[PDB]
Amino acid sequence: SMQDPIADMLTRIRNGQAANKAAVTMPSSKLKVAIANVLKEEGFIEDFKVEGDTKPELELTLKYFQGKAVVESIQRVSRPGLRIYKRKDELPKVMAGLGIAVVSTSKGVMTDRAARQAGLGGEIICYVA
Amino acid sequence: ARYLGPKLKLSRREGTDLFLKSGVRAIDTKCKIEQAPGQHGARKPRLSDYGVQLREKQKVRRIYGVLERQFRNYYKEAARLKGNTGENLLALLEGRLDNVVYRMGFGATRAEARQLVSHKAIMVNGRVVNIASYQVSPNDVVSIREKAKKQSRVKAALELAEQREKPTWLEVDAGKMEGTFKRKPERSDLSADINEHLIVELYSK
Amino acid sequence: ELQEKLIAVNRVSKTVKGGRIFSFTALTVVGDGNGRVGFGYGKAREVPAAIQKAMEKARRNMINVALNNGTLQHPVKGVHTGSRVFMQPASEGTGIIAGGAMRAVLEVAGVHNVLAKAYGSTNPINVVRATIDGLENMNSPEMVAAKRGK
Amino acid sequence: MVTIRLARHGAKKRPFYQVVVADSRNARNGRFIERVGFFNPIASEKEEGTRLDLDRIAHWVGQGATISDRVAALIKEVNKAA
Amino acid sequence: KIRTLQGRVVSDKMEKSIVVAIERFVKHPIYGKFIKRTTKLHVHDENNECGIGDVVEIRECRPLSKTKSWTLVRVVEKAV
Amino acid sequence: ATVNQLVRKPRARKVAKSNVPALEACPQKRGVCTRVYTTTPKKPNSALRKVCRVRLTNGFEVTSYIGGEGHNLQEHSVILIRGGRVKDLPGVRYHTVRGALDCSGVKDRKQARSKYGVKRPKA
RNA sequence: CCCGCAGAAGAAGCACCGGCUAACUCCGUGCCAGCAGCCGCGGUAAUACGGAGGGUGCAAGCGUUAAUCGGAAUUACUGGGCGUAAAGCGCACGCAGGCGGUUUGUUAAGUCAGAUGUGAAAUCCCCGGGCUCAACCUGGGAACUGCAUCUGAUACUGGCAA
RNA sequence: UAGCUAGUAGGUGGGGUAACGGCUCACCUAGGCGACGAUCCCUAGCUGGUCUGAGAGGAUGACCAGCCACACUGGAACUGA
Ligand SMILES: [Mg+2]
Ligand SMILES: [Mg+2]
Ligand SMILES: [Mg+2]
Ligand SMILES: [Mg+2]
Ligand SMILES: [Mg+2]
Ligand SMILES: [Mg+2]
Ligand SMILES: [Mg+2]
Ligand SMILES: [Mg+2]
Ligand SMILES: [Mg+2]
Ligand SMILES: [Mg+2]
Ligand SMILES: [Mg+2]
Ligand SMILES: [Mg+2]
Ligand SMILES: [Mg+2]
Ligand SMILES: [Mg+2]
Ligand SMILES: [Mg+2]
Ligand SMILES: [Mg+2]
Ligand SMILES: [Mg+2]
């Protein structure tokens, strides 16, 4: 049941990507957006798009580089059944450094590179590479 | 504690000269070396990776005449220390006094160089050190005790000492029979025919 | 830098009217010490024929691997059939610690300082193989920017 | 009353004392309040052999601690200012 | 105040024998999930005044009874 | 499976049934010889193995194996026994320290004498 | 600790060698006597029994037994499974419990940040120092991943409101 | 093992202790605990740390130091800081 939408984002992506699907859409939200941001700003998607008002619609443009899909993997990490939180010094780094981790903090949804510089930490939403 | 057994037997099984009869003659023969370390030595030891791994460290051991226990602790100390564990291992081994007595020529083979140590016939920075494993450090100064100087052994000792490739890391008289451990030997000094990483592996699992 | 090593050799039985007819199999790995590795199977009624026929198979079927110095960029997971394997950069202490069997592919392939471990079945044909695929999927420590950049 | 004394954390035949402030009633090597020096009597003439945070010892003797007999010597043997 | 506790009431029905619920979340020390570890406290409130359902602020006093080491400070909300 | 589930009922590690109640983890245990049988082994094998049922110091009656070639042990011999089954003789899970208590060492053994408990023959 | 004295003089053993697992032959025996951690050896050529020669491994120890953890990702939090191999309750409704779409405001408990205090000494670890070395002893750091208090941050979760 | 509890939970006063206090008493209120596991049963001194493990863990609590507890078994108080 709708229960975890953030996995649904992470997933609709993972799926559509593997389906060499040009775009992909879904119900939006403050939260979905903050991440669609980091995803773009880190260059895993071409560009997003929210086209509604009462029933908003997040839309992401996917990317394919060589023949592959750019996003080689995208997992949840925190989730309703089991919340994760890491302090700053205990923040994770994906693929040794390549690829990234999306961490929400008292100063907004930002990557691990980011939050690590910001000198803080929060709930580690998901891993991307 | 000391090996004590017929010592060529070793070189033969180990397949190489461990310089344990060191003395006069070189490139063995006048022995039998190789094709029969026992009654079936004749045979091809087609052998597991474990074995080649085993025999390497054994070789290194029969050389400095070190028993299992001590060698283990060498390895352990080697590994503790930063640097290539295998190099560090080789370092420590050389740091041995008895070794740095045969290496300065005062003794035919390390075995002999040792009897000297244990027989209080050596003095580091002045004082007498009769324990074969006394680790020697840079700038150290190992001499022969005046009492029993230029006595038998120690002559021919310092003799064919020059026949040998001859160190570098240590400068050494020959009249006084003193000599200075100048530096810790590097990888590139000594070796060629010894394979650390194997005897790192033997002790890794 | 020819460099080659066989990993496992084995016997197998076929069974016909007249009995068991046996035969051997060879598993080999070849690499240049600078990336590039392959494995070959190849079986044959006698051993040297089996290993020979294998070393060959390994010469082709060779893939290459975006190393990073003597080590790996990021820690990688691999998995084929029952063998599920894992290896890690290891800012080389000394390095090269793995179960002889995937030490074999590592070694030759040029990786100089990893720590590795195999889970599931230690069945060589599948671990050496889960590893190769392992190092293969492993992506370039900058052609990840190629990936993104844009 | 509290006291400054030598705990003997030596080693058979080569004693090496800790000097500690503690409830005089406790064991010679037991619970203490704080450490305030040391005293190797085999110091050897080389270097060190009787380091001793005086300005604490001070403090406690202010707060009423008695000093041993040996320790009292050490203090009047460290000299005091030089 | 040297610290204070909040918590809902849970039981008012007894001549000042007020007991208060306190609610923390805590990371399971083994499986990391966060659960509700509740605490009940027996607090004093002279001339009985809180009521079942009230949020209340509380402080640690000395023993008022074998059970009671806390008085209340303020009330907050009612008619839940 | 579930995290909740692990939370309610933690993972539990099976405990280890021993194979050798030489009671309380003991290096060996003294006993008195109830019977000196000799019975025969399981499936593939075939032999006349020597054993003895033994009342132990701690009350257990256990059937133990006698090792070596030949032995003098009868009813009422006091022996010492160690862990060590004998698969061949199902049920037998202990061995008898040759050359312990009333147990003699194997006559004439030259190789591996310390097992079988035999003095260094006056060479 | 130091000096002299005599004379190699007083000072080597234990397990193993079928595969795993480093080390092979002969004689005896003949499903017997027996071996065995696991596989499994013994019925006439036994590298597996027993002895011998030789060899491998450790050494004032060596084997055997007992015992903890390890390898065991074989209770899997990190890190596992349930079509046919161990495993979906015969089916449903539902209390507690767990979880919960989307928006704004508020709260600051979970979360995060900083500061302060505390986290005994020994131990562990890093760099040294002292016993002829080492074990051992010792200086000084580092570490004790923890707990509490105060002040802050509000993205996420929890509470209140609509 | 699913219910447990009459000084039991709270109040008021008297008494008591070096001291807060159902500590004790008298009287009043009818409470208090409990599936976030009470009650019952079984086992057990706790810690620093010790062994092991790459870690996370697992196992453990001799020797050293800290705390508790006991001094033939049950029970008592006297002296005294
Ligand atoms: Mg020794
Ligand atoms: Mg072999
Ligand atoms: Mg045997
Ligand atoms: Mg025969
Ligand atoms: Mg485990
Ligand atoms: Mg499984
Ligand atoms: Mg089934
Ligand atoms: Mg069904
Ligand atoms: Mg939401
Ligand atoms: Mg400490
Ligand atoms: Mg020193
Ligand atoms: Mg909210
Ligand atoms: Mg009163
Ligand atoms: Mg492990
Ligand atoms: Mg004692
Ligand atoms: Mg009494
Ligand atoms: Mg009194």
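In chain F, numbers come from Swiss-Prot; the residues present are 2-124, in order.
For all residues, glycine too, the Cβ spot is worked out from N, Cα and C.
While the structure shown retains the original residue, Swiss-Prot records the natural variant F:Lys43 to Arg with this note: Confers streptomycin resistance but not hyperaccurate translation. Cβ contacts within 10 Å of F:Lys43 (variant position), excluding its own Cβ and spanning all protein chains shown: 12.
A mutagenesis experiment is reported in Swiss-Prot for this position, F:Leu57 to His, and the note states: Protein is not incorporated into ribosomes. Counting only same-chain residues six or more apart in sequence, the Cβ atoms lying under 8 angstroms from the Cβ of F:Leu57 (mutagenesis position) belong to F:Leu24, F:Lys30, F:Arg31, F:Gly32, F:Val63, F:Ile82.
According to Swiss-Prot, the mutagenesis experiment F:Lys88 to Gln carries this note: Confers low-level resistance to streptomycin and a 15% decrease in the translational elongation rate. Its Cβ taken as reference, F:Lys88 (mutagenesis position) is surrounded by 10 other Cβ atoms within 10 Å in the chains shown.
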Measuring Cα to Cα, how many angstrom lie between F:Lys88 (mutagenesis position) and F:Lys43 (variant position)? 8
Need the DSSP three-state call for F:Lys43 (variant position) to compare against my parser. coil
